[PDB]
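Read the structure below first, then the notes.
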Amino acid sequence: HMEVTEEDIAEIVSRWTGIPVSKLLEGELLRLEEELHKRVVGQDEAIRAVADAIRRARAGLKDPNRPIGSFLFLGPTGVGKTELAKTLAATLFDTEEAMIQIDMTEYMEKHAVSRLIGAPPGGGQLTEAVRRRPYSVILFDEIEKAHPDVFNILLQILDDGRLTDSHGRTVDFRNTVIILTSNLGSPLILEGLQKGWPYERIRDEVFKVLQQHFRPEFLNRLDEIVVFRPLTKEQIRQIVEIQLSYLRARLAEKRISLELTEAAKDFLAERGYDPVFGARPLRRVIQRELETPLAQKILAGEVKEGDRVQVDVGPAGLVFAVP
Ligand SMILES: Nc1ncnc2c1ncn2[C@@H]1O[C@H](COP(=O)(O)OP(=O)(O)O)[C@@H](O)[C@H]1O
């Protein structure tokens, strides 16, 4: 039968059950890694860790009263931690709206617990958000910064797979994936390299600070601890391409194509990445170096509907040509 599709039947069941379409259609699962790599370049370990946890939960091998999976993502800023959480929410649960992000730098000071589970009588951000979306990826950023009382509420989710809010009713977390992140150790490494410490001292200092914040009792609850890597030059080039996709899409609406020389792509990659911020500068580099002078060319009619535009490097920056 060809007229009524899988998605039609999943959609009706989803609307009636609250179970996301992609969850109901999970099996119709082996490809999860390939799907995640559509958006996340490199960080293969992270992707496999996440996919393995999900496979174990689906195969009935894990505790049904704990979340689907829980991870700590260590390593530097701007190399894919958030992109993977987003991509995982969109993939498992059909939208990025299914990613709940919590910045622990906003939960350092004691009363912040109320902000999470609700003020004491006389609701909470998290508990309300998870009540209404039980199928969600929950991203806690900079977990070491959490006030201890906030830290303990996370431990309850890991241990119990649920929370009781201030109203005294349970909120279910058994269908969540928990991703914790921390930058710890990364500025210390750069500081060591700047001050010319020996590898020995750099390593010892990183281990000290990790031991200080993350104890076995905590770490043992997680499916995996993953250390994200810095990105290679090639990986940044592939990210540049991903970040040009929407621009190409808009250009193609006027049948304009963009043909970047290798030097051009490397020009954007070099400017759009650094050790401190990872690939976070890349978006505005593209905007300033490519989209703005291209806009000018189009508005002057030097670039026209149908044109194929070679983008190269000139002295002042990127240069544009049409054959
Ligand atoms: N591994 C990666 N794969 C694809 N895109 C990436 C990757 N790492 C970084 N990016 C891109 O650069 C940005 C990195 O910043 P962000 O997601 O804010 O990093 P963080 O995980 O530190 O929050 C993303 O918005 C994304 O477009």
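These residue numbers are counts, starting from 1, taken along the chain as shown.
Determined via X-ray crystallography, 2.1 Å.
Positions of Cβ are set from backbone N, Cα and C atoms, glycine also.
Here is what Swiss-Prot records for this protein:
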- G75, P76, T77, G78, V79, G80, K81, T82: ATP 2 binding site (BINDING)
- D141 to N (Swiss-Prot position 667): Decrease in ATPase activity (MUTAGEN)
- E142 to Q (Swiss-Prot position 668): Decrease in ATPase activity (MUTAGEN)
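Feature map: Swiss-Prot annotations on the structure.
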| residue | record | DSSP class |
| --- | --- | --- |
| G75 | ATP 2 binding site | coil |
| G80 | ATP 2 binding site | coil |
| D141 | mutagenesis position | strand |
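No coordinates are deposited for the 3 residues that fall between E28 and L29. The C-alpha atoms bordering this gap are 7 Å apart. Residues from the recorded positions list (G75, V79, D141) with a C-beta closer than 6 Å to any atom of ligand 1: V79. Other residues of the chain with a Cβ within 8 Å of the Cβ centroid of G75, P76, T77, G78, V79, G80, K81, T82, the ATP 2 site, are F73, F228, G278. Chain break remark: 6 residues absent between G122 and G123, end-to-end distance 12 Å (Cα atoms, rounded to whole Å). Sequence-distant contacts of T82 (ATP 2 binding site), defined as residues of its own chain at least six apart whose C-beta falls under 8 angstroms from its C-beta, comprise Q101, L139, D141, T181.
When the Cα atoms are compared, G75 (ATP 2 binding site) and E142 (mutagenesis position) turn out to be 11 Å apart. In sequence order, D103, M104, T105, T181, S182, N183 are the residues of the chain that are 6 or more apart from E142 (mutagenesis position) and have a CB within less than 8 Å of its CB. Around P76 (ATP 2 binding site), the same-chain residues at least 6 positions away in sequence with a Cβ under 8 Å from its Cβ are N183, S186, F228, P230, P275, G278. Neighbour density for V79 (ATP 2 binding site): within 10 A of its CB lie 28 other CB atoms from the protein chains shown.
The local packing around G78 (ATP 2 binding site), expressed as other Cβ atoms within 10 Å of its Cβ over all shown chains, amounts to 21.
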